[PDB]
Amino acid sequence: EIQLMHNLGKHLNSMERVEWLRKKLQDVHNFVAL
(Lines of atoms letter the chains of each structure in order from A and count residues from 1; the text may use other names and numbers.)
(Lines give C-alpha, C1' and ligand atoms only; values in the text may rest on other atoms or scores of the structure.)
Protein backbone atom coordinates (compact mmCIF):
# COMPACT_ATOMS: atom_id res chain seq x y z
CA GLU A 1 0.00 0.00 0.00
CA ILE A 2 3.05 2.41 -0.34
CA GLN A 3 5.00 1.55 -3.58
CA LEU A 4 1.88 0.34 -5.53
CA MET A 5 -0.08 3.53 -4.51
CA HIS A 6 2.98 5.71 -5.49
CA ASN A 7 3.15 3.88 -8.92
CA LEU A 8 -0.34 5.35 -9.83
CA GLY A 9 0.94 9.00 -9.84
CA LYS A 10 4.46 7.86 -11.00
CA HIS A 11 2.77 6.17 -14.07
CA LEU A 12 0.34 8.64 -15.91
CA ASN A 13 1.56 9.60 -19.49
CA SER A 14 3.48 12.94 -20.14
CA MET A 15 0.47 15.29 -21.06
CA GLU A 16 -2.11 13.47 -18.86
CA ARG A 17 0.72 13.57 -16.20
CA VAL A 18 1.36 17.36 -16.49
CA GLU A 19 -2.30 18.37 -16.75
CA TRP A 20 -2.68 16.10 -13.68
CA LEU A 21 0.26 17.65 -11.83
CA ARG A 22 -1.12 21.17 -12.62
CA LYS A 23 -4.69 19.99 -11.60
CA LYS A 24 -3.26 18.72 -8.24
CA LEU A 25 -2.02 22.28 -7.35
CA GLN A 26 -5.33 23.86 -8.58
CA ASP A 27 -7.57 20.97 -7.23
CA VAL A 28 -11.06 22.61 -6.69
CA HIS A 29 -9.12 25.97 -7.03
CA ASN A 30 -10.42 27.29 -10.41
CA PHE A 31 -14.03 26.00 -10.91
CA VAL A 32 -15.23 28.38 -8.03
CA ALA A 33 -12.92 28.78 -4.94
CA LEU A 34 -9.49 30.52 -5.49
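Using Swiss-Prot numbers, chain A covers 35-68, in order.
Heads up, the Cβ atoms here are built off N, Cα and C, so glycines get one too.
These come from Swiss-Prot:
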- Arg51 to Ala: Reduced affinity for PTH1R (MUTAGEN)
- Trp54 to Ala: Strongly reduced affinity for PTH1R (MUTAGEN)
- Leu55 to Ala: Strongly reduced affinity for PTH1R (MUTAGEN)
- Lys58 to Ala: Reduced affinity for PTH1R (MUTAGEN)
- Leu59 to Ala: Strongly reduced affinity for PTH1R (MUTAGEN)
Pairwise CA distance, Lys58 (mutagenesis position) versus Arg51 (mutagenesis position), rounded so that it is a whole Å:
10
Relative to the Cβ position of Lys58 (mutagenesis position), how many further Cβ atoms are located within 10 Å?
9
Radius 10 Å, atoms counted are CB only; among the mutagenesis positions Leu55, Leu59, which position scores highest?
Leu55
Return the residues near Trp54 (mutagenesis position) by Cβ distance under 8 Å, restricted to its own chain and a separation of at least 6 in sequence.
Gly43, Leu46
